[PDB]
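Q: What follows is a structure written as structure tokens; I'll ask about it next.
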Amino acid sequence: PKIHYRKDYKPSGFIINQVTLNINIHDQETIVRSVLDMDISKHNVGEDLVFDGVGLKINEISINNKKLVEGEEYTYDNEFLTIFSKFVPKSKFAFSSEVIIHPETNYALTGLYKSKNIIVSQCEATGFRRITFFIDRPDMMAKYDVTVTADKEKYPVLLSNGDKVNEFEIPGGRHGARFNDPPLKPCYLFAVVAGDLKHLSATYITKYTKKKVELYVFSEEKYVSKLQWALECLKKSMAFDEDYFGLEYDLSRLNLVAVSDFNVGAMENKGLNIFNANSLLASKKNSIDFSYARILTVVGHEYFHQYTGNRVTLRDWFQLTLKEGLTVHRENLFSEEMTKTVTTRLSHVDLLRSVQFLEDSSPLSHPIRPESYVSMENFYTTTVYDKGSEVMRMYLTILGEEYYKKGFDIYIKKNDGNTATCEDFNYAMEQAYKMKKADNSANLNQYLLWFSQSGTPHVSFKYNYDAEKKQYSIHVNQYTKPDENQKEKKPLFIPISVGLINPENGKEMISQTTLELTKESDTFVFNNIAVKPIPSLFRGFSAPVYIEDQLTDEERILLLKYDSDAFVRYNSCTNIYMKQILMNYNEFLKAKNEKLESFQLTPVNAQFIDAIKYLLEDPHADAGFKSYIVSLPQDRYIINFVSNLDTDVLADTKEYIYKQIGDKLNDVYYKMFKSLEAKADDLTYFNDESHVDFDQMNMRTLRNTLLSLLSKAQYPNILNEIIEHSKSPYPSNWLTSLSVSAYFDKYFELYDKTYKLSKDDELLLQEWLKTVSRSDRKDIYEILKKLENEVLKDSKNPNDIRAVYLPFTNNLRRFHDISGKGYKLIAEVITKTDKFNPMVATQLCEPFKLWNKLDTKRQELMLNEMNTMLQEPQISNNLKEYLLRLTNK
Ligand SMILES: O=C(CC1CCCC1)N[C@@H](C(=O)NO)c1ccc(-c2cc(F)c(F)c(F)c2)cc1
Ligand SMILES: [Mg+2]
Ligand SMILES: [Mg+2]
Ligand SMILES: [Mg+2]
Ligand SMILES: [Zn+2]
């Protein structure tokens, strides 16, 4: 297994200047002819010419139109085509090849493949080599001239990058289209699509150049009525890049294409963005509310890549976070501006501190720019994406908007049209830093440790107030635990956005302030502080760290009620919950270990419950924020704070705390569930796909959260509400009715009702599958078997497999059944999936990421299943390398 090392980067001895492709799609095979106009680079030392080429069937290869012969002049081992250096020209030459590939049976969904009746490519990271021979790395930038031919009846729509410059008929019912893309691009941005596609289209006029851009959104005919929101989102994305960053689209046309079979969310191929249908298609009758923010996010993300990834690209794959972290950050700015809801930022923090913090304390922990890799298909991690985004966001926090925009424009102007590295971005940010500090000696050299140092920093606080001096001090300490990547961790540049709240009136005591912590510890002193404040720390979650606020629950309640910052209010609530959870967990654990016949549990803080009621009853307070405060922290957030976590004890702990709060607040919950109905379920715009109301969707989130709490509590006659909820036109509601009916004898009645509502829309049926999978049912294992036999069967669609199994893996009580039956089940699915889709098989390993954080019995059970998977003779490269790293082999 070849290990690639970041320090080993060297430019190629060759240059590829022009790619001319002929892709001829036939019924049982696809023939790919390619001419590469090539040259010898200044770094050449007379080496063999080695092309990447994976799974290609060679018909012929030639240099300068002279056919090469296997064995004497070249070897091919199904991975590398080697042309011996004595046959490689010493000046400009043409390399040509004709190969046969087979998209119909390409179930791994990389390279050229068939998704239902659509032929589609996926080339990032190293998938272009599955289509034709290439030096398949992003610094080999070239011009592309691409012709595609196909049966006209089956494939009337043909698309590739660039301008369509010819269309022509071919004998035998075939036709072709030629696409010329003159701007240089790396091969991972190549794409081709062929199918019987239907579309919506619009014309966008850019802000400054006033160029007309044609926008096309494509799907199969059955779902063309689900394209409208995506088109709206694309217009919004273009306007935001113009308005915030001053950046306009440079091409005449942008196509977005939905396909049913896709390994991830979407892909930014230049002018031809290709999407998982679940991240492009929606309608109000056939989609849950989550689809609307998802499509906005993913359309936005792929659009923002046109600058941060496409026009400025990567020198090498170790720079992945330079385009992904930065594009996630750009999408976050966009979505926060579009939704105007605090829950957009809170949702990203919620994901980071559960999923990404877990990764960063697991054996898989890596920095956002790793030092090595074996599988690029395993490289696309929440660390690279989401911690990367927080690292890109910290530059904006440090510089402020005006200087951040100045630094970003420096980055774009200096690197437009070229490859770049993480240092290039830090350099541009540093220039803005010098401007802001009015100090040409200022630098961001320490900031580079965010790219190289793995692990989550811990930031802790102590305070001092001198009432006579009116002097307040915040003493701050930072610590990152040593791990496999650094034995000694260095202090980072941590920006701490802070406010000081007057506890008597709730008002701000200082102006906007960002503490710059650059040492292992520092003391920040504030004068003329007239009363002892409550500090509001890491406003907006200003650095990706474990925050240890050292506040009392009384102080946290005051912030929860009266602070100005949504994150600090949410975090103060989180911290109150965590203190309770750890305390009750240990009490339950003691009772279990000591086999106690009786014991006591510490009750939930009554002033905390009073504060929740106060916020819930405030009509001016935000419904999305309300849904967060009545929900306990994510299990994957909690696990970062408990060694040898017994999942049964945690489930008992959560149950006690929810029952404590519900015993006091259930009448409030029910009153709110009823009073929110009119605005939450308003149908005024149900048949307008352009009208999306994120506040209204948050009201539905709150109602569906409250209904779940009330159903679990067996609130009197709540089943009446559940049944009426099942009749709502909104899938978010009627799928919720299925979920919350798990606690009643009507579950299988609603199972059948909602199945019939879902079965005729591919994506809605996947949402139904997720709802069943996550149902809190004692018979969930029997239910999963029913889904397997009746709905899923032997589908190779990743959306189907992920929908059936991943939600169930979050069932704390049942997935972690002490028999190990849940670990056995998912391991069987992983091994089965690995036969045809190694990338998705590795995604299905997600529940095992926390294996060494569980109690010792469950550690043993998970490890046994992982070792069983590792012993499969046919295990893929992806899955083997992932499980070897995860099990510390
Ligand atoms: O969809 C997402 C996550 C979403 C983005 C917005 C909301 C979260 N991310 C994709 C992305 O960054 N798009 O810009 C992304 C695209 C291709 C690959 C990828 C595919 C393969 F088939 C490979 F083999 C491979 F090595 C790599 C992995 C990820
Ligand atoms: Mg092949
Ligand atoms: Mg405008
Ligand atoms: Mg299907
Ligand atoms: Zn991306």
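Per Swiss-Prot, chain A residues shown: 196-1084, in order.
So this one's X-ray crystallography, 1.5 Å, going by the header.
Here the Cβ of each residue, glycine as well, is placed from N, Cα and C on the backbone.
For reference, Swiss-Prot lists these features for the protein:
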| type | residues | note |
| --- | --- | --- |
| ACT_SITE | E497 | active site, proton acceptor |
| BINDING | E319, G460, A461, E463 | peptide binding site |
| BINDING | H496, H500, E519 | Zn(2+) binding site |
| MUTAGEN | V459 to P | Severely affects substrate specificity. No effect on Zn(2+) binding |
Q: Filtering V459, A461, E497, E519 (recorded positions) by proximity to ligand 5: which pass a Cβ cutoff of under 6 Å to any of its atoms?
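A: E519, by Cβ distance under 6 Å.
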Q: Which recorded positions are spatial neighbours of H500 (Zn(2+) binding site) here, meaning Cα within 10 Å, out of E319, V459, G460, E463?
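A: Correct set: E463.
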Q: Where does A461 (peptide binding site) sit in the DSSP three-state scheme?
A: strand
Q: What whole-number distance in angstrom separates the two most remote CA atoms of the peptide-binding residues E319, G460, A461, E463?
A: 13
Q: Using DSSP, would you call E319 (peptide binding site) helix, strand or coil?
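A: Reduced to three states, the DSSP call for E319 (peptide binding site) is coil.
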Q: List only the single closest residue to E519 (Zn(2+) binding site), chosen from the recorded positions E319, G460, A461, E497 by CA-CA distance.
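A: When the Cα distances are compared, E497 comes out closest.
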Q: Spatial neighbours of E497 (active site, proton acceptor) among the recorded positions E319, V459, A461, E463, defined as Cα within 10 A: which are they?
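A: Matched recorded positions: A461, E463, sequence order.
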Q: Write out the long-range same-chain contacts of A461 (peptide binding site), meaning residues 6 or more apart in sequence whose Cβ is under 8 Å from its Cβ.
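A: The answer is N468, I469, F470, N471, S474, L475, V493, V494, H496, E497.
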Q: Which of the three DSSP-derived classes (helix, strand, coil) applies to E497 (active site, proton acceptor)?
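A: DSSP call for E497 (active site, proton acceptor): helix.
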Q: How many other Cβ atoms sit within 10 Å of the Cβ of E463 (peptide binding site)?
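A: Excluding its own Cβ, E463 (peptide binding site) sees 23 Cβ atoms within 10 Å.
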Q: Rounded to the nearest angstrom, how far is the Cα of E319 (peptide binding site) from the Cα of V459 (mutagenesis position)?
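A: Just about 11 Å between their Cα atoms.
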Q: With the Zn(2+) site defined by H496, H500, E519, which remaining residues of that chain have Cβ atoms positioned within 8 Å of the Cβ centroid?
A: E463, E497, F499, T503, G504, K518, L521, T522, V523, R525, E526
Q: Suppose we draw a 10 Å sphere around the Cβ of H500 (Zn(2+) binding site). How many other Cβ atoms does it contain, all chains included?
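A: Excluding its own Cβ, the number within 10 Å is 26.
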Q: Who sits close to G460 (peptide binding site): which same-chain residues at least 6 apart have their Cβ under 8 Å from its Cβ?
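A: In sequence order, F470, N471, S474, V493, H496 meet the Cβ cut-off.
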Q: Quick check: with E319, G460, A461, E463 left out, which same-chain residues have Cβ atoms within 8 Å of the centroid of the peptide site Cβ atoms?
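A: The surrounding set, listed in chain order, is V459, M462, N464, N468, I469, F470, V493, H496, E497, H500.
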